[PDB]
Structure formats: structure tokens, C-alpha cells
Amino acid sequence: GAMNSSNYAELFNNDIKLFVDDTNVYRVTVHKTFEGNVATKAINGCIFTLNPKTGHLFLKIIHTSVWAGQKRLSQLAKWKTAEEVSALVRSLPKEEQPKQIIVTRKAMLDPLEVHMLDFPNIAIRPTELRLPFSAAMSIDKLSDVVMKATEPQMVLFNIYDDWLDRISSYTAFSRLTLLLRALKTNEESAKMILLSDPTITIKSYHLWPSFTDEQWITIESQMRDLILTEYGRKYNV
Amino acid sequence: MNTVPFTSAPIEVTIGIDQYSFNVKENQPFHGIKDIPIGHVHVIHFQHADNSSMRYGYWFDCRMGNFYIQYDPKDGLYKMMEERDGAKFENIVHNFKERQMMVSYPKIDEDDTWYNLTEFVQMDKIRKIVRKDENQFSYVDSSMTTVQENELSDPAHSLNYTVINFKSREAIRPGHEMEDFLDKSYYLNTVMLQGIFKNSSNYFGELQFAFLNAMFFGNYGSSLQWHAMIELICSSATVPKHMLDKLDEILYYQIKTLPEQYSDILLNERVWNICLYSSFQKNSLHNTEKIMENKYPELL
Ligand SMILES: CNCC(=O)N(C)c1ccccn1
């Protein structure tokens with residue numbers, strides 16, 4: 001059944017599972033035409049498929065050519081997502097295939113279930129959590145590889161960098177979701193927090209800066225402040 | 001015109017014959033039903049006064065044998081049986097006829113309701129859905145589950161309707177996932193019509209039989225089957241024009257006949273709203289849409 005606050009630690013047990021987020025698959029800019037009508041222009045997108053225990057991110061880049069000559073693109077995007085997730089699963093050795101796939105949006109349930117009919121033992125689940133994975137394109141290195149792609153491409157990342165050498169996967173996921181929630185609520189502020197101190201750099205093979213344990217506590221506090229504030233600024237409190 | 005005699009009526013019971021019904025009192029000198037139209041299947045059905053639980057009954061065709069009803073005090077129900085001695089049967093019926101204890105199947109001459117509800121229903125197909133090969137007639141009751149319900153527990157007593165499942169490998173061609181799920185024409189026309197049912201008449205017959213078991217016995221799995229077979233047609237973009245026209249007539253007469261007060265349980269809101277207002281065939285069921293809107297606008 002659905003994943004929620006009550007069964008949260010299940011994410012960090014030893015049953016392989018993946019989150020799939022489709023919110024950045026079909027992306028457009030909306031603009032005026034010379035005749036003064038409105039049109040859209042697609043830009044490259046991505047499927048966000050994440051193992052929350054290990055941090056392994058399977059970033060399937062969706063190049064705009066996949067939309068050429070197609071209709072009802074927002075519907076197609078869900079089915080394209082499910083096609084690519086099913087292909088990923090089939091590409092993995094049996095012992096690496098997930099036992100559950102959790103979709104962040106309920107409209108992915110039927111597309112994914114249908115594409116995974118060959119895998120009756122893989123549970124496809126929704127979630128009641130409001131996860132901030134749409135903000136993945138606010139991570140500079142992820143946005144860069146998506147925007148530069150000239151063809152369909154899969155790129156592999158660990159979204160936890162080396163954090164698991166020092167913290168558990170529960171704590172790493174909590175840090176990830178805090179960072180992403182902040183980037184979603186106020187991207188400029190969030191990014192200012194992460195980079196204000198030029199002596200803390202991002203390793204070439206990492207996504208986030210090389211904070212010490214003590215610096216992560218300061219950073220994490222600053223992201224909470226931001227979120228509560230924006231929550232005031234937004235609601236006036 | 002054929003006859004189904006009753007040995008007696010030892011317990012108070014409401015007796016149905018097709019869309020008609022009589023309340024028989026405990027030990028009411030009553031001895032069966034005459035003037036039953038030849039050429040159609042028929043259903044004789046029962047609800048005891050002391051236990052409105054379990055409606056049950058028998059599908060039959062008088063061309064296939066001489067059938068009668070006899071109460072069994074051990075099993076506690078009215079049982080259909082075949083009389084193989086034809087002279088014994090004619091003699092019984094004639095005596096019963098002279099005693100004026102046999103009700104006359106009360107068909108109005110103008111009235112094509114039963115034909116319209118059973119147009120494609122054949123006894124031979126009923127007997128493959130309801131498996132009990134030593135009898136020529138078929139028992140159904142309120143509690144019997146379908147083969148598909150059992151999958152999700154006694155198989156001898158199951159309704160072996162054709163399994164329809166929209167999220168199944170049978171329904172979905174590898175590589176056409178989105179196409180086959182959003183437009184079920186492949187599944188309707190190739191898998192089901194050409195493959196399993198062979199023709200639309202057999203498909204409609206199973207649909208009509210499922211409705212009738214839903215209506216007369218409150219059989220929940222039958223209701224599920226009826227709606228699935230409707231939904232499979234309505235969710236196909238490509239349906240033969242003769243099938244859509246016949247479907248509209250079939251459904252019109254089903255909706256017309258349904259008891260006004262059972263609509264809440266026998267009609268699935270999602271399927272009907274999808275079929276009449278969203279599906280590919282939303283504009284192909286004019287008669288059905290008009291009667292639904294005028295009789296059950298709440299559901300919609
Ligand atoms: C529901 N009446 C059953 C019936 O036809 N019979 C028993 C009868 C007919 C005429 C007068 C009395 N009984």
C-alpha cells in the first residue's frame with residue numbers, strides 16, 4: 001500500500017527499492033507567437049530514479065526529440081517514464097532489481113504497472129509524502145548534464161556524495177530532502193547558503209560541498225530557518 | 001407452449017419466472033407454470049419467505065427436456081429435475097391443467113422485453129459457464145463466485161465467465177503498452193472476439209447472462225462481469241458499427257427492466273459515467289444515454 005510517515009523506516013531496510021519522480025520529464029517554456037498566440041517549446045527533461053538506501057541515482061535524460069510529432073505530451077510523458085523505468089529494471093541483474101518501486105505522483109501508477117507486467121513480484125506503490133524531488137534540477141551539476149544532452153542518455157550519480165561513510169541512510173535521506181525542500185521554496189537563498197563560504201568546495205566527483213560534520217549542522221539549521229521564513233513571508237506569520 | 005409442473009409448495013416462497021413473480025403460501029395448492037414461450041431460455045427462481053438470504057434458480061429451455069420442480073426437505077430447497085418418462089409427464093401436466101392450479105406465463109402480446117434481454121443467450125453457452133453436465137438446466141444463486149473472483153473457493157460451484165483484466169499480459173501487447181491500455185480495440189477484436197468468443201453474438205450472450213444473474217440473484221461477480229464487458233467495448237476506439245448499435249439496444253432494455261430501487265447496488269458509477277461521457281463510444285449509445293439520464297440522473 002501507500003508509503004507515509006508511519007512506515008518511513010522501510011525505506012532504509014535491505015529490500016531494494018527505487019523512488020521514481022516524473023515531474024521533470026516533460027518541461028516547456030511558454031511564449032508568444034508573432035501572431036500573438038501562445039505556444040510551448042520543449043526543453044530537455046529527466047527521470048529521477050533514486051535508491052534511498054544507497055544514494056544511487058539513475059538519471060535518464062529525456063531529449064526533446066522524443067516529443068517530435070507526438071500529441072498529448074503530458075500523458076505520453078508518464079508512459080515514456082514507465083517505459084524507461086521498465087527498461088532500467090530489465091537491464092539490471094536479477095539480484096539488483098528492486099522489490100518495490102515507489103512513484104511520487106499517483107498518475108504514474110497505471111503506466112508503470114502496465115509496463116511492469118512481466119515483473120509481477122515488483123510492488124508498485126504510491127506515497128502520501130510530499131517529496132521535493134522536483135527540485136533536482138536546482139542541483140547545478142544535474143541541470144548541466146540535462147541541458148547539454150544532444151541525445152538520450154543515462155547518467156549515474158550518488159546523490160549522497162560520500163555521506164554514508166559517516167552517517168546512516170536515514171540521516172542522509174533526511175539531509176537530502178531538507179536541502180531539496182529548501183531549494184524548492186527559495187532557490188536563490190538556498191544556493192547562497194550552500195556556497196557563501198568560498199573555502200568549502202565541491203569535489204569534481206560530488207554534487208554538494210565538502211562540509212565537515214559541524215558545518216553540516218550549521219548548514220542544516222540555515223535551511224530550516226529559510227523554510228520556516230518563506231513559510232511566513234508566504235502566509236505572513 | 002410449455003409447462004413446468006411443481007409437485008407441491010410446502011414452504012412459503014416468492015417464485016419468479018423470468019421478469020414475473022408470485023408469492024406462494026405455505027401448502028398453497030399450487031402446481032406450476034404453463035404457457036411458457038418456446039424459443040427462449042427461461043429462469044425459474046425462488047426466495048423463501050423465512051430467509052430472504054439466498055435467491056436461487058434454474059436456467060432452462062423446454063425444448064431440451066421435460067422439467068419439473070420438487071421441494072427437497074433435506075436440502076431445504078425447490079429443485080429442478082428432468083422427467084424422462086414422457087407419457088408420465090404429459091399425464092401429470094394435463095391433470096394439473098384441469099385442476100386450474102398452474103399459473104399462465106403472463107406475457108402481454110405487445111411485449112418483447114424477455115426476447116430483448118435474452119436475444120443472444122443460448123442454453124449451450126450457459127452450461128459452459130455453469131458446469132454440471134449431468135443436468136440440462138443450470139443452477140445459479142446469490143453467493144456463487146466467479147472464476148476471476150476465486151483467483152483474487154470451490155471450483156465445481158463457480159461461474160466460469162470469461163476472464164477480462166485490463167492490466168494483464170493478455171490485454172497488453174509488449175511494446176504497445178500505452179496504445180493498448182488507452183485504446184482496447186486489440187483486446188476486444190483480436191483477443192476476445194476473434195480469439196475467445198469467435199463472434200459478437202457469443203460475447204453479447206455472455207454479457208446478457210451476466211446482467212440477468214446480477215439482477216435476479218444479486219450475484220456480485222456477475223455484476224462485475226457485465227460492467228467489464230461493457231467497459232471493454234466502450235474503451236475501444238474501433239468497434240464494428242453493428243455491434244455498437246446492438247449494444248445500445250441491449251443496454252437500453254437492461255436499464256429499462258432494472259428495479260428502480262436496486263440501481264444503487266447494481267450500477268457502477270465509474271463505468272457508466274466513463275462509458276457515456278468520456279469513452280470513445282460516448283456518442284454511440286443514444287438510446288442508453290437517454291434512458292439513463294431520465295431514470296438515474298443521480299448516478300450521473
Ligand atoms: C398464484 N395462483 C396460483 C394458481 O394459478 N392457482 C393455484 C390458482 C388458480 C386459480 C385459483 C386458485 N389457485
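Every residue number used here counts from 1 along the chain in the order it is shown.
Determined by X-ray crystallography, 1.5 Å, according to the entry header.
Just so it is clear, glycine is given a Cβ too, placed from its N, Cα and C backbone atoms.
Secondary structure at A:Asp21 (mutagenesis position), taken from DSSP and collapsed to helix, strand or coil, is strand. For the published mutagenesis A:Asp21 to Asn (Swiss-Prot position 1853), Swiss-Prot gives the following note: Reduced growth at 30 degrees Celsius. Strongly reduced growth at 16 degrees Celsius.
Record note (Swiss-Prot) on the mutagenesis of A:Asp22 to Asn (Swiss-Prot position 1854): Reduced growth at 30 degrees Celsius. Strongly reduced growth at 16 degrees Celsius.
Here Swiss-Prot notes a mutagenesis experiment, A:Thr23 to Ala (Swiss-Prot position 1855), with the remark: Reduced growth at 30 degrees Celsius. Strongly reduced growth at 16 degrees Celsius. Other Cβ atoms within 10 Å of the Cβ of A:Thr23 (mutagenesis position), summed over all protein chains shown, number 21.
What Swiss-Prot notes for the published mutagenesis of A:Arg105 to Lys (Swiss-Prot position 1937) is this: Severely impaired growth. Reduced growth at 30 degrees Celsius. Strongly reduced growth at 16 degrees Celsius. In the three-state DSSP scheme, A:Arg105 (mutagenesis position) falls into the coil class. Counting only same-chain residues six or more apart in sequence, the Cβ atoms lying under 8 angstroms from the Cβ of A:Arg105 (mutagenesis position) belong to A:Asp21, A:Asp22, A:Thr23.
Of all the mutagenesis positions listed here (A:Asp21, A:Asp22), it is A:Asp21 whose C-beta has the fewest other C-beta atoms within 10 angstroms.
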